[PDB]
Protein chains: 2
Amino acid sequence: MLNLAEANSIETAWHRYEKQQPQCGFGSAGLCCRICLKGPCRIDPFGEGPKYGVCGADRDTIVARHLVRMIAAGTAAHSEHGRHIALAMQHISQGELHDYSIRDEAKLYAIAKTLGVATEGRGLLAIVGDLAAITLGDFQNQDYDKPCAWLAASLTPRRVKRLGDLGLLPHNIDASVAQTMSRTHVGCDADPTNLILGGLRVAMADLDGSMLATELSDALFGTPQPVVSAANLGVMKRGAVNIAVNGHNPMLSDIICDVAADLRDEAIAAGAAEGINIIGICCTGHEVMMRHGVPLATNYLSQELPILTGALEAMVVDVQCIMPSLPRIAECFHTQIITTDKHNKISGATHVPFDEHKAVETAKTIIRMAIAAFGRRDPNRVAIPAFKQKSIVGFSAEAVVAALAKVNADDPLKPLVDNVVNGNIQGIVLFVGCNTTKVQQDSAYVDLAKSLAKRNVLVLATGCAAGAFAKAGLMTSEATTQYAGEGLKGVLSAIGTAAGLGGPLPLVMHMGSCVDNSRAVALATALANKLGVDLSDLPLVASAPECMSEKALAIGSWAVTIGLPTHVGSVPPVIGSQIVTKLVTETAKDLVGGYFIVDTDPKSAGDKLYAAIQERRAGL
Amino acid sequence: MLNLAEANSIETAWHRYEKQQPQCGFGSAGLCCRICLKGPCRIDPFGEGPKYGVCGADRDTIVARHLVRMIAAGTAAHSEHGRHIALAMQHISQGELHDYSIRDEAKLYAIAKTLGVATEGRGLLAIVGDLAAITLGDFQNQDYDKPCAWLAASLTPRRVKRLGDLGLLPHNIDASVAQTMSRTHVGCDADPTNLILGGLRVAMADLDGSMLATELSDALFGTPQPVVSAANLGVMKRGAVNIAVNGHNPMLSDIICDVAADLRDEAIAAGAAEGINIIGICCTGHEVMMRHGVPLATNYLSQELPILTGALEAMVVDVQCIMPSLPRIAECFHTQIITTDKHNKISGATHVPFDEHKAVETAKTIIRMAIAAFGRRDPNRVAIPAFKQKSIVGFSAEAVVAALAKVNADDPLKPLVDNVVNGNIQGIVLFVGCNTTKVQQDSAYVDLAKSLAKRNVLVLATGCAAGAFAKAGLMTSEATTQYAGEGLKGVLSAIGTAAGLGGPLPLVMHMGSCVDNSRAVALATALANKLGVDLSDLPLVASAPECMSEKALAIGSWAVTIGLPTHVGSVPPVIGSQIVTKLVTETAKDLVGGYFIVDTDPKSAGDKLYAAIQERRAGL
Ligand code: SF4
Ligand code: SF4
Ligand code: SF4
């Protein structure tokens, strides 16, 4: 926890959770079913109740069909973000979408290198078209046996073989989601094993979306490089127009950032002495935190609380992980919750649609409204907590290897590799996932982080996990000296002073939004290649102690298919099926290297994670 | 009904249904969300308790989001069928796939006239090459404002403009299923009106898949023409090896049927003096019956009873509506449940994969596995009820027009309209639907047809609904002379005796499988184009007295969006929201012209349907 801005008149996410107590144990068990209108069909595993549904389907085919349908939804969620980015890149290539451009042409040529596109003497718009045509191809191929272009280009070669031999390499992101929906229909795919393999194949179609999203978003806006930022509710200035950007797509926020600069004088004119101060919520808040250093107000669960300070002039949303309660809560104040997307309206908000073509003028309209919301701000109701915590963020996979080249420009990975074979770094944990109410907010992350840090493992974080470490200052050079542990701290401070920081590198390491989890794969696959090996051999581990979204389920599943022991700290609906639970814990260990780790205890989970790393080290 | 193989000590669909009593009711009203792993949050409508989910979404977001995902899983189910035909038509245009070919070169040409393929002096394979490309574009177009190819080309140009101006013409089948699962992810679309409107678009994609599948499948296997067949379990033979074909895809069955004939001389040699008995279950059987007249054993709920006869040697199952209990109901006997699709495997059943490049060869293998099970049939455990109801089927839209051309070959549609303005044909009804255990099998189907036919309205049917009418004897000439009203019986008898068949046209005309519901919208659009109107003005109505599947919910949802008053007889999860209910029942009569009629009383349904039929006659 952290802030505690007591409503005392208003329902919040914590209130609505307790009024749901107790929650249906059937659904939490995975023994609920509503796929056809002959249900609802439940399974009584014990006292001689119904052991089958009207379908004839058992507990295992019921639990599994819902597992992969959840993975499929999270894949559809991530892929819709990457599709907008690739559709842009196709418009940038055709002299259209003028408000956008290739702001990082260095990242663009490197993307075309990993994809095989010629760049020598070709001109920018030709490469961009070759890059958009390929990336759109992953959304339209019908040859079930042709892997996704980004997957084949971006994994280790050993992994590409392992999955293609099992048919786990997707051919089409849209078709993977749709073929998962169709096969889980009433009376279609039954076999729990065929089902779970079908969820792992569509989990890879999520990885594709996350890769092409991160890479082409860099080329659109710039690769993150280390920057100083600040987190928590304190970053709201009373003397400023406070604009919260919540959602996922930086195509809106990165434009709002630039327009917020030229529009400062209108903020001062309306009576805001400190201009307009835009703040970030959730993954779009991380995108502009990663890139431009814009502060991060809060992560997921505490996203209604900015309106509670009585000084949020407008919260601009687009898609995903935004709470439908926000038009209700903002009606008690002056706040303007502004929806933007064609496929993301909240009843009671204010919709201004984002014409990507007319981008910077739609921004002005948005900021003009929030300047006018400042006009109706009640001044004796402002109550901003003074919690602002600083954090060094912007640690893209590119920048991390750059700071290593301040230690060895010849072999930039050699310090990392050498410091692993000797034990200063026992391993790497990547903290992923959102916020759940069945885990005390931010506590499981911080418990796990310092426990594993102390054990000499490097911590990387993304999304609402990096947001939970951002606040509570584990993203500081000081957090490294206090909790790292000697061997881990010795290296962390070496690179930390090689690149001009001021101390060591922060304990945890921001890599960005959930799609930017593809950065750590790029980090790890290059490592796995330097050693001439695969990720199912590296002392590498993922952990989602507080996960909820279907994205978190899809993200975690391809973390298994890639080779990582993946810790889940919020129990998916599998416990009702011992057979499915065997499939993802055992069996996965053998087929695909990675495996799941379901533990609700942050202390005992970090014991299995270190054990997984220590077992992983032994294999070398 | 009528058969019911009351078998002792074996569990069936009805036995498994009654084990589930009572079923949740929260899920029946749609007041259980189940998306985000912080739930399952449920809504209490009356006595205090929880009024929201933890994300903050009200009952109307929870209800709308689940309905819209059922529409998407139903579109994915049908679209995957259509994509198989389209890929086959592409291997066909290139010289791959030597077992399949353009059997109805005629159909191929009329499919190309409309939809705009140029034919003038062009080889057949160039014409079917353009057809394969255009149709595959409906699965890969990324221009959001580019309507689907078939949709624009196939339904009335007035409805093209309406749905276009409402934004309901889909641009891509695969991306409509995906953008649906994404926008219904946690924290995404929440406005009830927006969600159900987006579900109306992913429903118009099920019309696309159904359209291309039906039309293209005809060119590959032949456009159905009137054929006499037989229905019910009495279609099995003890002196023949009985092979059942369940599922949906005709690409398998049509082969199996042809190969069975060439493999008759090996059957008799093994002891099957009557050869290969290929019986049909669900839609695969409907496809081959409509085209070749093969017998249909049963529909959905009674697909396990053919095993109880002790005379089923194999059940070759491909995709969709295949009960997972069948492998368990075998073993008890000698039957071989044989799965074929890589995305449709059932634990305990024998899987031999179906390569379409090696269709006939695979076919022979399957059939041989059954002629081996014939030599394992316990002859002391045979029990074929001997219910063989003769059925006249094969009534494609083309066949209907031809019969109306045997009376007026200059204005073939004039006999229809004239008899609708005078009153002899008060209207038409399309009976779609499956089979649910909450309504006695086939009961409401039969009752609703007779009550309406007496009121002088033509009865058309598809799928398991048509199977119910076939096994009941409403698909014969005598049924018209008995239950049809005077005016209707007159027109039917005239066209009949004028188009051979020596009698009146069947009371219920078999229009085909689920995808063949596009034949009814074809006939309707043609009549509406002869009268200068839209389907929203024709006295046309759809009814699903025993729906249960997601495909049916989608099949009914595009019927509403094309302008048809649709009746549902199983109550979708919608009662929990009066807003969503009103949106799909009342405000749809203002936006898209069609609407839903939830009743569940078969008597009150027909009264309301006839009221709508007569209301459409007020106009015109
Ligand atoms: S539908 Fe299933 S998860 Fe929802 S309350 Fe009922 S038993 Fe529980
Ligand atoms: S799909 Fe089968 S197990 Fe699921 S609700 Fe329907 S009848 Fe029950
Ligand atoms: S999206 Fe909201 S209502 Fe639905 S399960 Fe999650 S928290 Fe509950």
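We number chain A the same way Swiss-Prot does; the residues here are 18-637, in that order.
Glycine too: its Cβ is placed from the backbone N, Cα and C atoms.
The [4Fe-4S] cluster 1 binding site annotation in Swiss-Prot covers A:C41, A:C49, and the record cites experimental evidence as its basis. As annotated by Swiss-Prot, [4Fe-4S] cluster 2 binding site applies to A:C50, A:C53, A:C58, A:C72. Here the residue is the original one, while Swiss-Prot reports the published mutagenesis A:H265 to V with the comment Great decrease in activity; diminishes incorporation of nickel. Displays hydroxylamine reductase activity. According to Swiss-Prot, the [Ni-4Fe-4S] cluster binding site annotation covers A:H265, A:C300, A:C338, A:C451, A:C481, A:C531, on the basis of experimental evidence. Per Swiss-Prot, mutagenesis A:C531 to A is noted as: Displays hydrogenase activity.
Shown here: features listed in Swiss-Prot, placed on the structure.
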| residue | record | Cβ contacts under 8 Å, 6 or more apart |
| --- | --- | --- |
| A:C49 | [4Fe-4S] cluster 1 binding site | A:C41, A:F43, A:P57, A:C58, A:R59 |
| A:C50 | [4Fe-4S] cluster 2 binding site | A:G56, A:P57, A:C58, A:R59, A:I60, A:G70, A:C72, A:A74, A:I79, A:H83 |
| A:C53 | [4Fe-4S] cluster 2 binding site | A:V71, A:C72, A:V203 |
| A:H265 | mutagenesis position | A:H98, A:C299, A:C300, A:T301, A:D335, A:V336, A:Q337, A:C338, A:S530 |
| A:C451 | [Ni-4Fe-4S] cluster binding site | A:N316, A:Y317, A:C338, A:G480, A:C481, A:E563, A:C564, A:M565, A:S566, A:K568, A:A569 |
| A:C531 | mutagenesis position | A:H95, A:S227, A:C300, A:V449, A:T479, A:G480, A:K568, A:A569, A:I572 |
Could you tell me which of the recorded positions A:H265, A:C451, A:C481, A:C531 sit with their CB under 8 A from some CB of chain B, listed in sequence order (or 'none')?
none
Which are the residues of the chain, A:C50, A:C53, A:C58, A:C72 excluded, whose CB is within 8 A of where the CB atoms of the [4Fe-4S] cluster 2 site average out, their centroid?
A:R51, A:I52, A:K55, A:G56, A:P57, A:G70, A:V71, A:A74, A:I79, A:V203
With every protein chain in view, what's the tally of Cβ atoms within 10 Å of the Cβ of A:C58 ([4Fe-4S] cluster 2 binding site), excluding that atom itself?
25
[Ni-4Fe-4S] cluster site, defined by A:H265, A:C300, A:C338, A:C451, A:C481, A:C531: further same-chain residues with Cβ within 8 Å of the Cβ centre:
A:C299, A:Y317, A:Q337, A:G480, A:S530, A:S566, A:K568
Where the criterion is a Cβ under 6 Å from an atom of ligand 1, which of the recorded positions A:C50, A:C53, A:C58, A:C72, A:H265, A:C481 meet it?
none
Around the Cβ of A:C41 ([4Fe-4S] cluster 1 binding site), how many other Cβ atoms lie within 10 Å? Please give the count over every shown protein chain.
19
Cβ under 6 Å from an atom of ligand 2: which of these binding-site residues qualify? The list is A:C41, A:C50, A:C53, A:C58.
A:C50, A:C53, A:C58
Would you mind ranking the binding-site residues A:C72, A:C300, A:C338, A:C481 by how many other Cβ atoms sit within 10 Å of each Cβ and giving me the lowest?
A:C72
